[PDB]
Amino acid sequence: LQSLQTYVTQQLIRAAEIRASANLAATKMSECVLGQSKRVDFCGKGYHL
Amino acid sequence: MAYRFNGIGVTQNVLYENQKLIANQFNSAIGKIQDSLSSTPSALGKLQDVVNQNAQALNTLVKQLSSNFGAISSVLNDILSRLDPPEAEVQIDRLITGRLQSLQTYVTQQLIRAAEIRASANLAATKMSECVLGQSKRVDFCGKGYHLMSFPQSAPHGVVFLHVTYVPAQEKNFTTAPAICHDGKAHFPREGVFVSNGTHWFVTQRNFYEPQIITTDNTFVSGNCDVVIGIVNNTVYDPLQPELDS
Amino acid sequence: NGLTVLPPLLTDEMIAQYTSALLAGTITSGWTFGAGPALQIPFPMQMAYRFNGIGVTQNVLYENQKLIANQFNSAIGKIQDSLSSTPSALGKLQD
Amino acid sequence: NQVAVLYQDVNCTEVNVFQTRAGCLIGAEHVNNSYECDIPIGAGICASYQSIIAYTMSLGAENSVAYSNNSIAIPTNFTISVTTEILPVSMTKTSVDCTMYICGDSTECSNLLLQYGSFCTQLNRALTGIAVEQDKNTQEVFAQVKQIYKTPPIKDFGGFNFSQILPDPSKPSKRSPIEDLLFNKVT
Amino acid sequence: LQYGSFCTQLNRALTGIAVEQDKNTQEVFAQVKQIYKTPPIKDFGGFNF
């Protein structure tokens, strides 16, 4: 039981991290692929085309 | 609202010349919001999800008190009044370990859910700053379309945003060119696009069809007609020419 | 030992189809398909709009079109070579 | 009252029988048409009630933009659109007394608990931190203005009607109609 | 069976993670409901895709 509980808690932490990364990816797909962004360094280095 | 039309790249006269139609569309859209909320039950599933998860976690925690965890009984009073301290100590140690483990698991899951709720609240605070207190240029951050404005409403443990956006409609095909050649000079539009219906050339704004005569006030000149690929010959009217003509 | 793996709902071919639809939409219609109906526009004109977006006039693009296209093509080719030649590029997914 | 059964990671020959990559599906009839997903089975397979059918799902319709090197499309009209977005802000503030839960009103159990150190204080501190975080969340979302503004008594805004989002003076709650509906629909 | 409902809790947590993964993929990639196609002749003014 202790081993299984440790595994599950670690998986929950990693899932939270992956969810944050996917939210960032969704914001980038909305704002750099479907538009042109004025935010500095959000879609590369330089002036985003 | 005219300022907000300017913010998305449409001129003010477009708003002032269509004020009643725009007002009616706005009112109908708000009425449909109310109808859709009143007729669809599964609209508010996120808040209900939060409530359900918390309630079932507490139910599991309370239900765990009926387990004996390898002891004689799950009741402290009975096991104390049925046995002597020497063995009651061991059995009570069993119960104590089981209940402590259950409590720690509950607290860990609560901490993780609290972190998720905090992320959601940070997002809602950013939306209140950038969609209600301003007009946003970010794509799909305050609705689908070109953002005009937003209105907040409060809900149990949550917030609802009503996003008002502009959607283009009823498009039409035209022929287009990058520049106009006139007197051996190349002309470009100051803020629009050159369009042709087949016979005549006009210049429009890019998000709403409103053709104008090509003059020297809405174009600027740069270079000769040799470099640009796809340049077209047409006349560029001079507004000052008929003035000194008379 | 009671361990099992569930398959994802979207297959790899369907994700590739999604990305190809996004590419076709942005190549033939600019940013219009992301806010309503898709409205066609020639690609050099869309690039001229995007130069206007960063504060450069349109004639700058219309007078250097071939040079700009060559620079773009070379950059894409170098991207392909760099991915093919460096192993530590995809370290995050592997992690 | 019709159902279908999926047996996961099992070949169909050891249990209207269909063999998918997710398992063996019994009770559904396979079709070669494609629709939008209704109930996800997996590996691109979805199920729907039309009997019960299983199909490969379609990603969307097909649209080909009429691209040319000298053609443009310009809009001639517009639409005003209103959409909704729901966000959760806070949880309920819940407190657990460690000693009451773990021992009740017995004293011998408490004396035995004192041998485990400071676990109960840790749990109480964690729950208290969560409880204050909830109030911080609500402050950060809603208290973004320091002046209380009121609307003029004559509601003449050039034809725009805001009565469905402005407070209702008739109700004792001073809530708008939409806020009333929202508070009635959450249990 | 004397330890109560620990196993049900673990299974429920893992099921939640498994659902979140598909939600993540949907939120990143399914941002258009039309399938767009490029024209058969690829003449984009000199740009090569």
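Chain D residue numbers are taken from Swiss-Prot; in order, the displayed residues are 606-620, 641-675, 691-827.
Backbone N, Cα and C define each Cβ position, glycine as well.
Here's what Swiss-Prot has on this protein:
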MUTAGEN   D:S673 to A  No effect on O-glycosylation by host GALNT1
VARIANT   D:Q613 to H  In strain: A23.1
VARIANT   D:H655 to Y  In strain: Gamma/P.1, 19B/501T, 19B/501Y, Omicron/BA.1, Omicron/BA.2, Omicron/BA.2.12.1, Omicron/BA.2.75, Omicron/BA.4, Omicron/BA.5, Omicron/BQ.1.1, Omicron/XBB.1.5, Omicron/EG.5.1
VARIANT   D:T716 to I  In strain: Alpha/B.1.1.7
VARIANT   D:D796 to H  In strain: B.1.1.318
VARIANT   D:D796 to Y  In strain: 19B/501Y, Omicron/BA.1, Omicron/BA.2, Omicron/BA.2.12.1, Omicron/BA.2.75, Omicron/BA.4, Omicron/BA.5, Omicron/BQ.1.1, Omicron/XBB.1.5, Omicron/EG.5.1
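Shown on the structure are the features that Swiss-Prot records.
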{"residue": "D:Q613", "record": "variant position", "Cβ within 10 Å": "11"}
{"residue": "D:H655", "record": "variant position", "Cβ within 10 Å": "15"}
{"residue": "D:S673", "record": "mutagenesis position", "Cβ within 10 Å": "17"}
{"residue": "D:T716", "record": "variant position", "Cβ within 10 Å": "12"}
{"residue": "D:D796", "record": "variant position", "Cβ within 10 Å": "7"}
Please report the three-state DSSP label of D:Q613 (variant position).
strand
Recorded positions (D:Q613, D:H655, D:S673, D:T716, D:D796) in Cβ proximity to chain B, threshold under 8 Å:
D:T716
Recorded positions satisfying Cβ distance under 8 Å to any chain C Cβ, from D:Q613, D:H655, D:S673, D:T716, D:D796:
D:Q613
Between the Cα atoms of D:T716 (variant position) and D:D796 (variant position), find the distance and write it as a whole number of Å.
30
If you measure D:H655 (variant position) to D:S673 (mutagenesis position) at Cα, how many Å is it?
11
Whole-number answer please: how many Å between the C-alpha atoms of D:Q613 (variant position) and D:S673 (mutagenesis position)?
19
